[PDB]
There are 10 protein chains.
Amino acid sequence: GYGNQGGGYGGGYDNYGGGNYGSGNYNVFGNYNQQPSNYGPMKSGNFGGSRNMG
Amino acid sequence: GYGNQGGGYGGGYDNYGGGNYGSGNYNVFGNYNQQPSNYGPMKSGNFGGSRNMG
Amino acid sequence: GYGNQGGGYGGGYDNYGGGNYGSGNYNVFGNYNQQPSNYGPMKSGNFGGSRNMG
Amino acid sequence: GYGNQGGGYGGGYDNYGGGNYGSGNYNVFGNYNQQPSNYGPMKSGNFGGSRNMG
Amino acid sequence: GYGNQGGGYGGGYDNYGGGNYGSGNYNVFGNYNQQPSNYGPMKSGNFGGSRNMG
Amino acid sequence: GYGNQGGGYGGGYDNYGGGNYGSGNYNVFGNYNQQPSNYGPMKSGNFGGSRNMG
Amino acid sequence: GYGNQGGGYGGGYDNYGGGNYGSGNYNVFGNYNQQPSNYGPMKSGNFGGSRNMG
Amino acid sequence: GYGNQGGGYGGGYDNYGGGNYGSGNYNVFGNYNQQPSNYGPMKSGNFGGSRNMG
Amino acid sequence: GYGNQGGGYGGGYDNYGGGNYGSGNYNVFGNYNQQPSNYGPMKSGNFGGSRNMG
Amino acid sequence: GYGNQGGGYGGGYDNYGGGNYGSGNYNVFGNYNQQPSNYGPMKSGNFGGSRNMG
């Protein structure tokens, strides 16, 4: 792994979004159980005209 | 793995979106169980006219 | 792992969003249990015209 | 791990957001239990036109 | 681990947000128990046009 | 409607089971909704050698 | 409506089970909602060798 | 409506079980809501060798 | 409505179980709300060899 | 409404169980609210060999 050299803008190894959302659970249930899960909107990156050049 | 050299804009190894959404679960259920899951909208990247050049 | 060299903007290894959201749980339930979970909107990155150049 | 060299802006290994949100729990329940969890909006990064250049 | 060298702005290894929010709990319950948890909005980073250049 | 007259056992207008199980709902949903329903075993009547004569 | 007259056992208008289980709901939802419902076992009547004669 | 006249046992208009279990709700939800409901076992009537004759 | 006349046992208009369990609610929610409800076992009637004759 | 006349046991209009359990609520919520409710076991009637005859 070696980073960027150069560029008109700043080259970066930017991690915007990632990870585990409701993963790797170990559930052992008996009879009448309830387990709901809501994961809201994910916005990862550049929004609203960001990282713009003049 | 070697990064970008150059460019008019900044070359980068940008990770915008990724990961595990409701994966790798181990579920053992008995009889009358309920397990709902909602994953909201995923927006990964550049939006709203971002990373634009003048 | 080696960082960026140079760029018109500041090249960085910026981690904006990540992690575990409701992951790796060990749940052992009996009969009539309830376990809801809400994860609100995730905004990771640059918003509102940020990191702009003049 | 080696940091950035240079850039038009300050290259940094900035960690904006991360961590464990409701992860790694060990729950053993009997009969009629209730365990809700709400995680509010997550804003990680640069907002409101921040880190801008003149 | 080696810090940044230089930049137009101050390169730093700034940790804005992180940690464990409701993680690693060991819960053993019997019959009719209740355990709700609310985690408010998380704002980590630069807001309100901060870290701007003249 | 007139009840029974007589019998070796007691004649009765016994209602053992009945009613509405998940009926007459008015549901108006938008986009990504979830609504599961489990109705457990129904036992209506005489069980375990009941209402027996000597 | 007139009750029973007579019998070897007591004639009765016994209502053992009935009613509305999750009926007549008016639900108006938007986007990502979750509404599970579990109704446990229903036992209505005479069990365990009850109402027996000698 | 007229009650029973007579019988070897006591004729009665016994109501053992009934009513509304999670019925007639008016729910107006927006976006990411959760509403689980568990109704435990219903036992209505005569159990364990009750109302027996010698 | 007229009560029982007579019987070997006491004829009665005994109401053992009834009523509204989580019914007739008016819920107006916005965004990320949680409302669980557990109703325990219902035992209505005669149990354990009750109302027996010698 | 007229009560019982006679019987081997005492005829009565005994109300053992009834009422409203979590009914008729008016809830107006905003954003991230939590409202759990547990209703324990209901035992209404005659238990443990009660109202027996010699």
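All chain G residue numbers match Swiss-Prot; in order, they span 275-328.
Positions of Cβ are set from backbone N, Cα and C atoms, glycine also.
As given in Swiss-Prot:
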MUTAGEN   G:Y276 to S  Impairs hydrogel-binding
MUTAGEN   G:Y283 to S  Slightly affects hydrogel-binding
MUTAGEN   G:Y287 to S  Does not affect hydrogel-binding
MUTAGEN   G:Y290 to S  Impairs hydrogel-binding
MUTAGEN   G:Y295 to S  Impairs hydrogel-binding
MUTAGEN   G:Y300 to S  Slightly affects hydrogel-binding
MUTAGEN   G:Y306 to S  Slightly affects hydrogel-binding
G:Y295 (mutagenesis position), number of other Cβ atoms within 10 Å: 25
Give the three-state DSSP assignment (helix, strand or coil) for G:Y295 (mutagenesis position). strand
Just to verify a number: CA distance, G:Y295 (mutagenesis position) to G:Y287 (mutagenesis position), in angstrom, no decimals. 22
Tell me the Cα distance separating G:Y287 (mutagenesis position) from G:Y276 (mutagenesis position), rounded to the nearest angstrom. 10
Would you kindly give the Cα-Cα distance separating G:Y283 (mutagenesis position) and G:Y306 (mutagenesis position), rounded to the nearest Å? 56
Taking the mutagenesis positions one at a time (G:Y276, G:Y287, G:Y300), which has its Cβ surrounded by the most other Cβ atoms within 10 Å? G:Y287
Long-range same-chain neighbours of G:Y290 (mutagenesis position), Cβ under 8 Å, sequence gap at least 6? G:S318, G:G319, G:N320
